[PDB]
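I have placed the structure first, in the form of structure tokens, so that the comments after it can refer back to it.
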Amino acid sequence: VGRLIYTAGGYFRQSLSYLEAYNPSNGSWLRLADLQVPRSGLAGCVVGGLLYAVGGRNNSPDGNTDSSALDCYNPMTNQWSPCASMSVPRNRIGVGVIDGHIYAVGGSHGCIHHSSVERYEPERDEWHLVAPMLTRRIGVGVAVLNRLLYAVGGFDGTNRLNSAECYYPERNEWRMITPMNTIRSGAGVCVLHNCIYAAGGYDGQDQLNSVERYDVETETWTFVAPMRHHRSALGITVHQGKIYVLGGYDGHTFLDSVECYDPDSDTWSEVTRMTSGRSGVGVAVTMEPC
Ligand SMILES: Cc1cc([C@H](CC(=O)O)c2ccc3c(c2)nnn3C)ccc1Cl
């Protein structure tokens, strides 16, 4: 039928309500129904053809509000619907999906940096807390491989982190994994084939263009080719077995650049520009809308 890359929210001068879909098959962008509430620092994901937007923060002239919200976008209707809210607001959140369930990981609520993690069940419209991570992480990368959830990098309130850890659902327990070779907060983190990728991010001084990947069989991290643009607070998704990175911040500009990674050639190329530069978007892939 055809799959699109949906980018929801983000930040340019203030938090944004935009939802836009990119079609790699033809290069087009579609503006769709705005989020009910502007938000940056959110995550996107998909379950059962439905797009969800999780956490973030509304940075606005009228005040600044960390989000506990879960909202659901149905491509068939072009309408956003509220779901049950999380236990707590989570700006600069990471999310992963296991077996139709959404895990919300870390993020901030004011000066609070969460190590807490909670899981959403669409069939019940219900969040429940699970075991907290071993580390407080905001700007955290989250991915799922072989039905295990990984929390990668971030900021713990004092240091940006090269550490990463793994949640084993049937044990309801987090264990540390090999740290990355690079301190990265607000990196893009995703899975492709057997590896967990961490692209770009922030280390307290610089925005990064480097990219490394974790092979679960070998438990080691290896650098691949770097992105064309240094970027923090980027969005990342996979589409037809290629990585796409969307927007972010390079120390200078809120990027409109979109790049994709070809694992076979180990090369990055510009694939498009977003309609406008922005950081802290939520990205996920699903069906084209009615
Ligand atoms: C908005 C955002 C910020 C972050 C992190 C937080 C931190 O690690 O403190 C950050 C902060 C400040 C940054 C930066 C990145 N990149 N450049 N600058 C100045 C990570 C993810 C997201 Cl969605």
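Note that chain A is numbered according to Swiss-Prot, with residues 324-613 shown in order.
Keep in mind that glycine also has a Cβ here, set from the backbone N, Cα and C atoms.
A strand conformation is recorded for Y334 (mutagenesis position) in the three-state DSSP classification. Here the residue is the original one, but Swiss-Prot notes a mutagenesis experiment at this spot, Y334 to A: Impaired interaction with SQSTM1/p62.
Every protein chain considered, the tally of other Cβ atoms within 10 Å of the Cβ of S363 (mutagenesis position) stands at 24. Quoted from Swiss-Prot for the published mutagenesis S363 to A: Impaired interaction with SQSTM1/p62.
The Cβ of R380 (mutagenesis position) lies under 8 Å from the Cβ of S338, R362, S363, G364, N387, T388, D389, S390, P412, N414, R415, each of these being in the same chain and 6 or more residues away along the sequence. Quoted from Swiss-Prot for the published mutagenesis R380 to M: Impaired interaction with NFE2L2/NRF2.
DSSP assigns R380 (mutagenesis position) to a strand segment in the three-state reduction. Record note (Swiss-Prot) on the mutagenesis of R380 to A: Impaired interaction with SQSTM1/p62. Abolished interaction with SQSTM1/p62; when associated with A-415 and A-483.
For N382 (mutagenesis position), the number of other Cβ atoms no farther than 10 Å from its own Cβ, over all displayed protein chains, is 20. A mutagenesis experiment is reported in Swiss-Prot for this position, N382 to A, and the note states: Impaired interaction with SQSTM1/p62.
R415 (mutagenesis position) carries neither a helix nor a strand DSSP state and counts as coil. Among the mutagenesis experiments that Swiss-Prot reports, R415 to A is described with the note: Impaired interaction with SQSTM1/p62. Abolished interaction with SQSTM1/p62; when associated with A-380 and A-483.
According to Swiss-Prot, the mutagenesis experiment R415 to M carries this note: Impaired interaction with NFE2L2/NRF2.
DSSP gives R483 (mutagenesis position) a strand state. Record note (Swiss-Prot) on the mutagenesis of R483 to M: Impaired interaction with NFE2L2/NRF2.
Here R483 (mutagenesis position) comes close to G462, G476, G477, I506, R507, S508, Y525, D526, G527: these same-chain residues lie at least six apart in sequence, with C-beta atoms under 8 angstroms from its C-beta. While the structure shown retains the original residue, Swiss-Prot records the mutagenesis experiment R483 to A with this note: Does not affect interaction with SQSTM1/p62. Abolished interaction with SQSTM1/p62; when associated with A-380 and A-415.
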Report the member of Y334, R415 (the mutagenesis positions) whose C-beta atom has the most other C-beta atoms within 10 angstroms.
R415
How far is it from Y334 (mutagenesis position) to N382 (mutagenesis position), counting Cα to Cα, in Å?
8
Which of the three DSSP states, helix, strand or coil, fits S363 (mutagenesis position)?
strand
